[PDB]
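Everything on this sheet refers to the single structure shown next.
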Amino acid sequence: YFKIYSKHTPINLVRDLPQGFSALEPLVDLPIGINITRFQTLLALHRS
Amino acid sequence: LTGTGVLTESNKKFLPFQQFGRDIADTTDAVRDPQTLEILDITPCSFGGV
Ligand SMILES: *[C@@H]1O[C@H](CO)[C@@H](O)[C@H](O)[C@H]1NC(C)=O
Ligand SMILES: *[C@@H]1O[C@H](CO)[C@@H](O)[C@H](O)[C@H]1NC(C)=O
């Protein structure tokens, strides 16, 4: 099971992670049962 | 979740994922019911020595 936990906290600190506490509630559990050893982030492009 | 006890209304702020919150002795203390998604207390039926 691939579980996802999440939290969205309003911050304004410029660069690093904030100094404080914030708990991440579970969001959805995925009954997938696959072999995972790698992951990759997805981004977007900008053409003007 | 078989068990015997008196059900009441609960003010325990069960977050959406939380359903069947326990106590120290790992026995259920407050359960969120099926078919209604409403939160109830479980305090045991009154007992004591004689
Ligand atoms: C997942 O793949 C790796 C090879 O990259 C292998 O060594 C491992 O046994 C696999 N695990 C499962 C659960 O299939
Ligand atoms: C049936 O159960 C669902 C929760 O799975 C609930 O949202 C719904 O209100 C229930 N309907 C009736 C008629 O009890």
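Following Swiss-Prot, chain A shows residues 200-247, kept in their order.
Quick reminder: no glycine exception, Cβ is built from N, Cα and C everywhere.
According to Swiss-Prot, the protein has these features:
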- A:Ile210 to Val: In strain: Omicron/BA.2.75 (VARIANT)
- A:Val213 to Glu: In strain: Omicron/XBB.1.5, Omicron/EG.5.1 (VARIANT)
- A:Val213 to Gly: In strain: Omicron/BA.2, Omicron/BA.2.12.1, Omicron/BA.2.75, Omicron/BA.4, Omicron/BA.5, Omicron/BQ.1.1 (VARIANT)
- A:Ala222 to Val: In strain: 20A.EU1 (VARIANT)
Most crowded position, judged by CB atoms within 10 A, among A:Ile210, A:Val213, A:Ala222 as variant positions | A:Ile210
Cα-Cα separation of A:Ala222 (variant position) and A:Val213 (variant position), in Å?
-> 21
